[PDB]
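Here's the structure, in structure tokens; my notes come after.
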Amino acid sequence: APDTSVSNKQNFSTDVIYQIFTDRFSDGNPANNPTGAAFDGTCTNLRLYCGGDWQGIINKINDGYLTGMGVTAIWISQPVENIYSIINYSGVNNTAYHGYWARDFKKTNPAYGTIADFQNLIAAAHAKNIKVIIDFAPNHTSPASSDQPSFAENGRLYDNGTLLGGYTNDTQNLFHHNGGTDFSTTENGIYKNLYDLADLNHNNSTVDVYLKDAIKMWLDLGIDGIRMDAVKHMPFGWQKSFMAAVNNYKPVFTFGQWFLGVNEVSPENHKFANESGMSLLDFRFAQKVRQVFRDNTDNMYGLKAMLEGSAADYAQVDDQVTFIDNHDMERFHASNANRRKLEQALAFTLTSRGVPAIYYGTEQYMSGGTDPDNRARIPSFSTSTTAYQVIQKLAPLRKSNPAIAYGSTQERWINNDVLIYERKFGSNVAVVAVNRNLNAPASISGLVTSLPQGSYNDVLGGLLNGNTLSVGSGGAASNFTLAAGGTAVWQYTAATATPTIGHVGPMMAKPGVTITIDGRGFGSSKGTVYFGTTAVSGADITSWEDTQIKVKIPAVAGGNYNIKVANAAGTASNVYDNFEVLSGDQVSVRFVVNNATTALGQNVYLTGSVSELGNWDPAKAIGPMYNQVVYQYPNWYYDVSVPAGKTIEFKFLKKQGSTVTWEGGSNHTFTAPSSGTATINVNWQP
Ligand SMILES: OC[C@@H]1C[C@H](O)[C@@H](O)[C@@H](O[C@H]2[C@H](O)[C@@H](O)[C@@H](O[C@H]3[C@H](O)[C@@H](O)[C@@H](F)O[C@@H]3CO)O[C@@H]2CO)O1
Ligand SMILES: OC[C@@H]1C[C@H](O)[C@@H](O)[C@@H](O[C@H]2[C@H](O)[C@@H](O)[C@@H](O[C@H]3[C@H](O)[C@@H](O)[C@@H](F)O[C@@H]3CO)O[C@@H]2CO)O1
Ligand SMILES: *[C@@H]1O[C@H](CO)[C@@H](O[C@H]2O[C@H](CO)[C@@H](O[C@H]3O[C@H](CO)C[C@H](O)[C@H]3O)[C@H](O)[C@H]2O)[C@H](O)[C@H]1O
Ligand SMILES: OC[C@@H]1C[C@H](O)[C@@H](O)[C@@H](O[C@H]2[C@H](O)[C@@H](O)[C@@H](O)O[C@@H]2CO)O1
Ligand SMILES: [Ca+2]
Ligand SMILES: [Ca+2]
């Protein structure tokens, strides 16, 4: 199959995701609607169920609404059974219409549908070349009160109907009892409750095993990807182990929700996207886009800096899920704003690197403030809006033009208000011009591109006041006027002669697992795949075609490897780096070191005899470790993904910058569990 196929669960870069708030999209089966105080068929009361369900999505898939727009993937509300309680918050009734208050990760939310309905949804979507991503929120269950078990459902966790336990009388320690977070530190936000949400204890073997088994159920149902809720709120090491469970079973494109505020650039966030085994929702991109096109708090230079910085910061920038708004922020379009702002932001997003996600109703100019105002029922299914047409014209380019899906990004022309950028991949090019100034045109002269000589019609057809481009030899464009609020797209596509890797997924797994290498120019005959210096050819290459290769990871030692391919003729491709070969199946283990004193700015890290611990390389050590919540300084702790059942030697380090202080004495040793979790507690050796 080609890279663009709906069957490709490892790569969404050629797709356009449509984020559906299930309850607010389409009620295709009124018979499953909740009732009484929990329901509002008119959807006036935005905190109650409105009736939107899976049957509704199926209908919209079948009637051309989504397909006509060029949408090729949907991200739906968490499908698992949520609490049925109607919570009264300061005199206001609240329900689980949003799907984020889970009670049983092994059952469906009856309001959305039955398991059968889910299967039908998967089937209907696939039939229309639409991939299905489910939201998944393993950070917590639901609202709870320890000293008020009568409140809500006490955050009770069920296993396919079987009660595991609740927040109250949590003798099992299924949950964290560390209070609530103020978001003051990453550690604080991980080990304390988000609001009043019962925080699941990922260090508890039952919880750990249960969650991994639960996801497996969904994978078996045929999902194509996962949107992980609150990834900044769960132990990173645990999440890595979770991603390993997924990848070592049935890998699917996974992206996490890690909020970034205006102007926030987080190295920790970069590291997570780079080493967790999952990518992230691109808040950096979204926030910058809002500043530039919506709020006027930054200009094109800021947009350019975000593009350049992000491309360097994220090992796989093409895996970051971009967006302009979502259910947790005010809608992009302000009721009184010029619609062109929204249209441009959309055009920008659709033609930029990563994986674009469109919040349902954006195309209908929905406006709305903070939750729940940003979750109204979609008011229309009109294909006639300018925004709908913008998506319709641009979304498909992700499939037809690999420069858009996998290309580099280069600024070609810029000023406060104008940005002209170029996407390039193989013999494919796309040039996008955006003039955010709604009142002033710009005179574009000196524009140089990689486009072949000739005249280029705006892909947008002048929809956003774009114009035709005239390119001479050398790629120089003739002078032109970029209209006020103008947005234009010019492209060129052709067969690529040389093997070129545009994407690899998953990026982390154990030997034997099949990975997908996508791109162009691979040729039709089986070639060679390289993992670092190791060559793979023949049988282990399951399938090979011009745009896609399926190959089993060789039994190399755990570590980080650069991927490269060569066609049957021996011509090598570019290198796709950062591939992580795991040492085997993973388990989440908590490491605790006592009496490790440090000076301000100096932190404790973990190192050891397996690639998962950085193979004794301080530059690859695990940390910095925590020392506030679960354990207190001078004691430090950290949850780490390690190879199951392996005997591992390790030591702790004290690092300040790249300066390292090693624990004295001999290495510590332990044998990782075969399944579930474990806690290894030792003392710092001077
Ligand atoms: O190839 C010649 C030229 C030499 C420069 O050192 C190099 O940067 C590159 O120049 C590009 C700029 O990088 C582009 O930004 C653009 O310049 C535009 C400005 O962006 C715009 O503000 C206005 F000053 O017009 C400039 C063009 O005259 O194009 C130039 C190349 O023309 O390459
Ligand atoms: O270079 C290969 C080396 C051979 C050893 O037999 C094997 O154990 C492994 O060595 C590890 C040590 O086991 C680690 O303890 C650590 O050594 C640290 C010391 O712990 C520390 O006290 C300080 F002397 O620095 C040493 C590192 O420079 O790392 C080595 C690998 O470098 O691998
Ligand atoms: C990631 O997960 C969170 C947590 O579930 C989602 O938010 C949902 O849960 C929130 C808390 O229950 C809901 O918000 C309520 O509580 C906040 C706290 O003050 C204020 C709101 O007014 C309440 O509705 C929220 O509505 C849910 O969506 C995120 O949406 C998800 O991305
Ligand atoms: O709690 C995190 C904090 C971050 C610092 O960078 C790290 O040094 C350490 O801080 C220690 C100091 O090193 C120690 O001297 C003493 O001041 O306690 C703090 C921890 O509260 O941890
Ligand atoms: Ca319904
Ligand atoms: Ca948590």
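Following Swiss-Prot, chain A shows residues 28-713, kept in their order.
Positions of Cβ are set from backbone N, Cα and C atoms, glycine also.
Residues or ranges marked as active site, nucleophile in Swiss-Prot: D256. The secondary structure of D256 (mutagenesis position), as reduced to three states from DSSP, is coil rather than helix or strand.
The annotation Ca(2+) 2 binding site is assigned in Swiss-Prot to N166, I217, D226, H260.
Here Swiss-Prot flags 526-607 as domain 'IPT/TIG'.
Residues annotated as domain 'CBM20' in Swiss-Prot: 608-713.
Swiss-Prot gives this note for the published mutagenesis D256 to N: Reduces activity 23000-fold. Reduces activity 520000-fold; when associated with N-355. Shown in sequence order, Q105, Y127, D162, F163, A164, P165, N166, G283, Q284 are the residues of the chain, 6+ apart in sequence, with a C-beta less than 8 angstroms from the C-beta of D256 (mutagenesis position).
Under DSSP, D355 (mutagenesis position) is assigned to coil, being neither helix nor strand in the three-state scheme. In Swiss-Prot, a mutagenesis experiment is listed as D355 to N, annotated with the note Reduces activity 56000-fold. Reduces activity 520000-fold; when associated with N-256.
Note: the Ca(2+) 2 site is recorded as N166, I217, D226, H260; in the same chain, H167, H203, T208, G216, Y218, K219, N220, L221, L227, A257, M261 also have Cβ atoms within 8 Å of that site's Cβ centroid. Counting other Cβ atoms within 10 Å of each Cβ, the recorded positions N166, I217, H260, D355 show the lowest value at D355. Remark: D226 (Ca(2+) 2 binding site) has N166, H167, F202, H203, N205, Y218, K219, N220 as non-local neighbours, by Cβ distance under 8 Å and separation of at least 6 in sequence. In this structure the alpha carbons, written CA, of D355 (mutagenesis position) and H260 (Ca(2+) 2 binding site) are 16 Å apart.
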